[PDB]
Amino acid sequence: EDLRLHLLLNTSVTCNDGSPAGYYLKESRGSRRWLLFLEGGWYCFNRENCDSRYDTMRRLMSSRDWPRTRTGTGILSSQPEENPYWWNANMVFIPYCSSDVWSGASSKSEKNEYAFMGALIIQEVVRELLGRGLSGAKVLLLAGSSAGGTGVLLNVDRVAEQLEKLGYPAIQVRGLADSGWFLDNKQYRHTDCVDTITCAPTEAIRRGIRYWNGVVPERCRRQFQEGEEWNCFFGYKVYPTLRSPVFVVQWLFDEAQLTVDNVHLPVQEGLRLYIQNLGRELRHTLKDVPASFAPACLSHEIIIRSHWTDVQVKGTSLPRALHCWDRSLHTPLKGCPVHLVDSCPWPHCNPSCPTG
Ligand SMILES: *[C@@H]1O[C@H](CO)[C@@H](O)[C@H](O)[C@H]1NC(C)=O
Ligand SMILES: C=CC(=O)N1CCc2ccccc21
């Protein structure tokens, strides 16, 4: 139980219900590497569905019941056996308690039952960590899984700008977005947005942005303009606008993508074609992403799983690819690839896929 909880000293930066947000920290004296990981867990976008989430997913809306410690797993593990990549780094786990894909900047108030402060939580965590050793960092890797991976895309450049403005231009800010690269594609079976389950991701995010006072990266906002900021929650649209180096990890047949597409797994021709087209579209969107790891598996999330080391693309594991990425950020490297996208067209055509 190696990461210790710290509730934010600025108690105006809150989870959904107004309880203080916070972070779990395990310091590594002498390491100048800092890993800040954003937890995922869907989102909520109106009073009704946020109230339901508060009943049965309350740890994602409140810190009242958080434990004092958490065990670092996967990329957050301090054991080289489990984490060949960054086992000696300073480790930070930032719980997702804002239900806003890390985009919100609204407090609970007279007019707001809930606070959606995801973007401000990240900024406040960074601020308070500077006094705890982050001021001496050489690399700050902002990582995250699922909604936390999308949160990396939405926030990495803002962290970079924050540190620049605070007078720390020597900290190299980078992003690692795991399972947060979604497509705004056609559902396999269609449903107009009449309730939570029928509301497709583009519509729910459109509503959420207004409900959360959600913010997106500035260059992306300037491209899509007012009322169209939802586009910036989709990796293939926001990524080209980002200045910080971002490594993208994405299963080609992500289970959350399939869920929002209304796919539930003998597969007949229509569904077969749909699934193959999804993998091909995902592969297409990553063709010009130089640092990426995209295995042909039906799964969801990878970086904080204890067996994250098992999967390989073209014989290279994700910890190796991330190490090669580090070396590239010191022309391609002999035997140390950073762009690893499967080309086989069906889930589990890669033998190293998670077994489930
Ligand atoms: C606390 O956080 C809020 C929201 O980000 C900010 O407006 C305020 O300046 C912060 N106060 C302090 C003392 O850091
Ligand atoms: C796993 C759920 C999730 O996090 N989803 C689903 C679709 C989407 C679009 C943008 C950002 C996040 C998400």
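We number each residue from 1, going along the chain as drawn.
Per the header of the entry, the method used was X-ray crystallography, 1.3 Å.
Quick reminder: no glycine exception, Cβ is built from N, Cα and C everywhere.
Taking Cβ-Cβ distances under 8 Å and a sequence gap of 6 or more within the same chain, the neighbours of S146 (mutagenesis position) are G40, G41, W42, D178, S179, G180, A256, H300, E301. Residues or ranges marked as active site, charge relay system by Swiss-Prot on the basis of experimental evidence: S146 (among others).
As annotated by Swiss-Prot, active site, charge relay system applies to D254 (among others). Around the Cβ of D254 (active site, charge relay system), a 10 Å sphere holds 25 further Cβ atoms from the protein chains shown. DSSP assigns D254 (active site, charge relay system) to a strand.
Annotated active site, charge relay system per Swiss-Prot: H300 (among others), in sequence order, evidence recorded as experimental evidence. Around the Cβ of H300 (active site, charge relay system), the number of neighbouring Cβ atoms within 10 Å comes to 19. DSSP assigns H300 (active site, charge relay system) to coil in the three-state reduction, placing it in neither a helix nor a strand.
For the mutagenesis result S146 to A (Swiss-Prot position 232), the note given in Swiss-Prot is Abolishes enzyme activity. Unable to mediate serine depalmitoleoylation of WNT proteins.
With a cut-off of under 6 Å between the Cβ and any atom of ligand 2, the recorded positions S146, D254, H300 reduce to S146. As deposited, the model skips 3 residues from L265 to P266; the distance between those two Cα positions rounds to 9 Å. For the 7-residue gap in the deposited structure, the Cα of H330 and the Cα of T331 are 11 Å apart, rounded to a whole number.
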